[PDB]
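Structure first, then comments.
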Amino acid sequence: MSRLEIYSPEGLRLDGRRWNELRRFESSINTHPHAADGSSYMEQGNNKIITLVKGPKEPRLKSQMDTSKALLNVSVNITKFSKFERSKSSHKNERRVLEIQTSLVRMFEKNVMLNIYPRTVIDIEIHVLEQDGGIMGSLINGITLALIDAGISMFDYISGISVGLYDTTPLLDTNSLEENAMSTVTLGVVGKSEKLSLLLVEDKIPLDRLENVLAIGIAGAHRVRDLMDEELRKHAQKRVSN
Amino acid sequence: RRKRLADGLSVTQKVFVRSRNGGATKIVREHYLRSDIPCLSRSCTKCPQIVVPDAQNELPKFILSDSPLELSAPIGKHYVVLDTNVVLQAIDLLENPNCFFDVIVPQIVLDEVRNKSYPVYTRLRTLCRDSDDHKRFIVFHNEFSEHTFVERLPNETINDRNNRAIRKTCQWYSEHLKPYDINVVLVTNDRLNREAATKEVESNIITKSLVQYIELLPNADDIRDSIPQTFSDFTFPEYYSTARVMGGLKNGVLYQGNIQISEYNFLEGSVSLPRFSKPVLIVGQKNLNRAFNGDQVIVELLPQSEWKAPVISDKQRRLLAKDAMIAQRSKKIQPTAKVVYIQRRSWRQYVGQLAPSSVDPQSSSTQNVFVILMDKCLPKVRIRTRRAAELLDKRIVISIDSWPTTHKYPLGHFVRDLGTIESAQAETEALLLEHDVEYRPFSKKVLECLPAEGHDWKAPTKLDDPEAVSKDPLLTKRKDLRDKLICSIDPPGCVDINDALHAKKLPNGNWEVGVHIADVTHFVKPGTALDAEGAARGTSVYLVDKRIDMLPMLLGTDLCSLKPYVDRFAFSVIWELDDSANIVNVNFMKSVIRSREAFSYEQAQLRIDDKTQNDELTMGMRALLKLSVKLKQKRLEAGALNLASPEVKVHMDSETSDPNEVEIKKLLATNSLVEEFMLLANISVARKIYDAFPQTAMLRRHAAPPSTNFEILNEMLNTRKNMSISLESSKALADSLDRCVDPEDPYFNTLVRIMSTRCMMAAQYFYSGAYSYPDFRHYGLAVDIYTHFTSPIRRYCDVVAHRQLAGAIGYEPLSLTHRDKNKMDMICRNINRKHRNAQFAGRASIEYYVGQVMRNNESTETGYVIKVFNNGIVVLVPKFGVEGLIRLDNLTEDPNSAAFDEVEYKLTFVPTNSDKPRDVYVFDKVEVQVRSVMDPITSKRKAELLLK
Amino acid sequence: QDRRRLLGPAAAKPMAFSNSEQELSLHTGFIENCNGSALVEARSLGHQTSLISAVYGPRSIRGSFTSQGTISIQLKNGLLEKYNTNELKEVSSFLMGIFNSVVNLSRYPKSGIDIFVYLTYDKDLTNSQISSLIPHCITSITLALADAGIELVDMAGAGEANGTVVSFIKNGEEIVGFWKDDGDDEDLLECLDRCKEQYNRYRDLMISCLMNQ
Amino acid sequence: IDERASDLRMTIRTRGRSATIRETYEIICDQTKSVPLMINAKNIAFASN
RNA sequence: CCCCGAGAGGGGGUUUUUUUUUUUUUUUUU
Ligand SMILES: [Br-]
Ligand SMILES: [Br-]
Ligand SMILES: [Br-]
Ligand SMILES: [Br-]
Ligand SMILES: [Br-]
Ligand SMILES: [Mg+2]
Ligand SMILES: [Zn+2]
């Protein structure tokens, strides 16, 4: 029971967007040159994410070294000031966060060509400065951009998106208010394909609605890919022209 | 700042502070500025070119008429844009069919109304949603439109920005509708907008106040009475601030609860507080502080010296609270308090009549009058009117605006004219809406959910037909029982048939009994407006006059109705039981049937008894009755109750107009036939749905009656008739009630039954997760579990049970709304309230018509004394089913010589037409002269009785 | 609660109740478990302190290689008075800087000298208090290191005056550490003199303890 | 405990129904007065290996 | 396989958290 107009009869949402509109998507490449080999600053809505890619480089411990592939590590730092209400405890060892880090690794292990960087380590540090729904999808886009900036070989883009289901109405790119009022589905689409790297459903969804929700997400993720690709070629032209 | 995006879309930052529980949180949301916001006008030729479809691929409809209400220049044709205040104050006038036809409601207004008053916001949205050819309301999202969106200027209050926002919308609409010669009128009571438009600094905007606008309409005199508005010896104290009471509740200083004000005493109220055992009394008129009965009020405990015998700091107030709890346990002195805040008013549209005392016939101008509300527990209201002579002897609908600390009586305004008092039209309409019964016809959105076929809908001949299966893939699960001999036994004028029965004798000696219930679920689907209205009404009310249906006529009295000679969908329950009516097995299945014949209760009984007709159908009907006797036998032996209250049936003269005859409905054996199989159906379904959904099963329980309820009845029985009711068990209560019979008068047993029915606990609906299994017990039926299932057309509870049974058998997955413990709690609390309102309205309908039969007639009827007091007696007339009060003054002569013995419930007095001391005990059959007279104060047709 | 300790029932709530210049005591080498140990007890006015220091080293460090030794200092809360972990870490860092100027690290390649200071009994009898404990810590660590046989450039001691703590070496000519919380303004010269007096007294008693005992 | 501490029950509301959390009395220890622990001295054993 | 040396020698092929509009009779068909 929501007293707010999540989806008005006029087809308008609480923030003004319609059912199939992405939030403000602004990417940024090479933001921390003196701190990492690759870096990206993501702004997807009110979401603010710093992503740092450090590597490929020498492992700090020879015990943890693979002679056939690079070691891929991801650490997500959800800051205590990411939400409106400051969290008292840290999230560093939170099981929810360990799953997120693990999830991201399992995604890019099959995209990043780790086999061509044996005996090395790729460390991915992430700092979430502000959070407002669809943080998982934004995490995916931040890593993909930062990895490309580092000149690390990969097969294709991986675009992330979230889709809510308000009763029967699908809502592309959900914010915090919408996620609190409905079940959402997080997608990780590879390139322009229909293949999903990540399918994440944490709340109840009718089996009949799931296929349609996936269809909306994939279409939306393709637009995220285009925006990422667009901003990347723009930065490429501004650098290659000097 | 403001960012421009690729789609021509913009985005800014909406930041506000949310104060909650003394906390301060900075809330920030992004605010998108569009460019494709439709004006929603029929005249517009630009907007439809820029409009986009929604989620369900449906473009929004332009509803604002191309030729609105034309008014004297320079207004001409015009649209109306509303302010926040004029909506909150005159929502009744905004629903009036005779004004406000094309209205534009800004988003900022809709938002402010939602925050200030949610119920008004709902009513405003309903006006927008239910737009027809008479009334048209829209919502222009001005905050989302880049053309109309304004931002707070440096050093500007939020109230002035919002007023400027509304004014900007009017300015935009005006310029946008210039080529169509349609002006815009801003209806606002705020002096800021009127002054800003009067000066005409920037753009030309037609601004009118509410009263000033009404005076420009053709029917100004007909709608001026709907405009919301020394008169004291003392003055009520001001209410505490919201911030104060919020801190008071949090610091255990103030307490909130619902206040009760009795019609016997308007100077004393009592609040039910959780921290206190016994209700806190509120003595005085200043202490009640303009509170109504049923209002949620916040009270402050008065000093101990101000308490009734039948501080500075917060610390002392909490100590006073503890001393109050102690005093309530001692039962010597009882704590008092005073209301200091009204949380939630119980105000609504009330029905009443003008008091002839406060209206001057000589006056021609506007005058103040009083209206006497039909609620005897409620005060009277002041009304501003000019048609005081035209509303003199009529039932009127009024709504309370406010109750100033100065004014002695609350202020309100006129709404509708129901009609002349004691008329079938006005009295029935007043009767319904006083018990909160929606009688208005179903909206267009509701009727659109009905099948596209209409009345020519038909069940498919073949249940495997490609076309039929393509449309209905669940049709393969549908069983075929059209070979069975189904018949329906319902009252004469019954068109809405819910149940249908049949019976066959299986080759193994056992019987096959099938109860078939209307398949309403197949037509009403969760989420639709049809289902929404169905849940809202909860149940259809039954009056002698009319019949307010829960579902549309097309659905309830045709399609879903198990009419004879036609193929109908049904939810069937088939048993296999022996000759001793013992269930061997039971199966639930959705099926398609065809009723052989729709019998009447009298028609069915005659066909069973005549012994001339021995066809297969009649042979099954007798088999049903035979099994009905067995089932009723076992049930009573199990401890089933046999209460009674056979109310009278108003036999309206079908040769004239007004009702003339009052008869009594007789229970035939066919009534026991249907009853027994309906109970059997409900029981089996209850067991099945609870087994499938143990936590959200729509059930119905009946609490065991407390000893205190029967201690008074047993007191009168053991004293006068020297008898008693066991109360040890339901069977014990039934057996002792059964032997409670007087040989000199057969009706004595009926009188005790109809009187012991009044002291039974109310049965209520609930969900299986709210209580434990032993609490599922139904005392009056002596069953471990029970529900309602057999009447989905007239009960929404059965609709829920149907959907749950369908999921139980695996026909179709149960909707999420019937598996949410929270949603189920709301459904149960609603249908429980609608159920009570249904029976009360039903009994009130009987009361009016019977009261009209005895209007101008006097007859010596048979009466029975049910209540004996020192102020008089109360006698019941079984012939008319009306209880009457005989006051001591009209009971006998010399009231000082009469004596009342409470121990024996005896009232001795000397009759007016005699001089012999007569002792009138209780339960006595006495001769009583009936007479009806409308009270000049309450305007209620009461039955004055004079004993003989 | 915790699966490694017995902390009792969770519904239980702790018991809350209603309403010369310095006297020293020094002892060394009473802990056979380690290489060096010291007991420092001080009693003055309305505050007494009994702390124990323990030096473990030089022991193995299995990581890379270092030409000099690596010192670590950890302060532990005692039984009575507790302190913030942050505050104990801060003093530890301040103490590390001091003894990295005194300990002849060159004599202990690829070795570790782990110094523990137990704030065993700190009674507050007044019917940032950590500043008054600092000079006693330095005294304990100096005694323990000397008792362990770890080479020191000079006997490091300290003093405290109005929230200001300063540790001296070389007869008070130079400073190996400066600490200041609260206090007043332009009171540096007065604090240096008062602390040097405490430094001199502590150093004399330390030498007297390392020799005679 | 305090004779009559102002802090009484705390009302918590559900979805329609109301409930009251029992008043929690703050137990306080005496600054001076104390009683000796009642140990079964017959049972006190001493350790050796 | 790769590096090194006028003479088939040597070096390497990596190690638990945005969930709360409160009120007076059983049962069946209407
Ligand atoms: Br709506
Ligand atoms: Br309370
Ligand atoms: Br209808
Ligand atoms: Br037929
Ligand atoms: Br434990
Ligand atoms: Mg029926
Ligand atoms: Zn337009």
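Just so it is clear, chain B uses Swiss-Prot numbers, and the residues here are 9-237, 249-329, 364-1001, in order.
Method on record in the header is X-ray crystallography, 2.8 Å.
Using N, Cα and C of the backbone, Cβ positions are placed for all residues, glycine too.
The domain 'CSD2' annotation in Swiss-Prot covers B:422-489 and is backed by sequence analysis.
Residues or ranges marked as domain 'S1 motif' in Swiss-Prot (evidence: sequence analysis): B:904-1001.
For B:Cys47 (mutagenesis position), other Cβ atoms within 10 Å of its Cβ number 22. Listed in Swiss-Prot is the mutagenesis experiment B:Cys47 to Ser, annotated as follows: Slow growth; when associated with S-52 and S-55.
Annotation of the mutagenesis experiment B:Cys52 to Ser in Swiss-Prot: Slow growth; when associated with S-47 and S-55. All protein chains included, B:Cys52 (mutagenesis position) registers 20 other Cβ atoms within 10 Å of its own Cβ.
Around B:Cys55 (mutagenesis position), the same-chain residues six or more apart in sequence whose CB sits under 8 Å from its CB are B:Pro46, B:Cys47, B:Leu48, B:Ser49, B:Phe70, listed in sequence order. B:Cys55 to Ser appears in Swiss-Prot as a mutagenesis experiment; the accompanying note says: Slow growth; when associated with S-47 and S-52.
In three-state terms derived from DSSP, B:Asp198 (mutagenesis position) belongs to neither a helical nor a strand segment and is classed as coil. According to Swiss-Prot, the experimentally introduced change B:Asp198 to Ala is described as follows: Abolishes endoribonucleolytic activity; no effect on growth. No growth; when associated with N-551.
In terms of DSSP secondary structure, the domain 'CSD2' (B:422-489) contains 11 helix, 29 strand, 28 coil.
Note: the CA-CA distance between B:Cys52 (mutagenesis position) and B:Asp198 (mutagenesis position) rounds to 30 Å. Across the domain 'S1 motif' (B:904-1001), DSSP assigns 7 helix, 46 strand, 45 coil. Proximity to chain C, defined as a C-beta distance under 8 Å, is registered for none of the mutagenesis positions B:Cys47, B:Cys52, B:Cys55, B:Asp198.
Secondary structure from DSSP puts B:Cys55 (mutagenesis position) in a helix. Its Cβ placed at the centre, B:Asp198 (mutagenesis position) has 19 other Cβ atoms within 10 Å.
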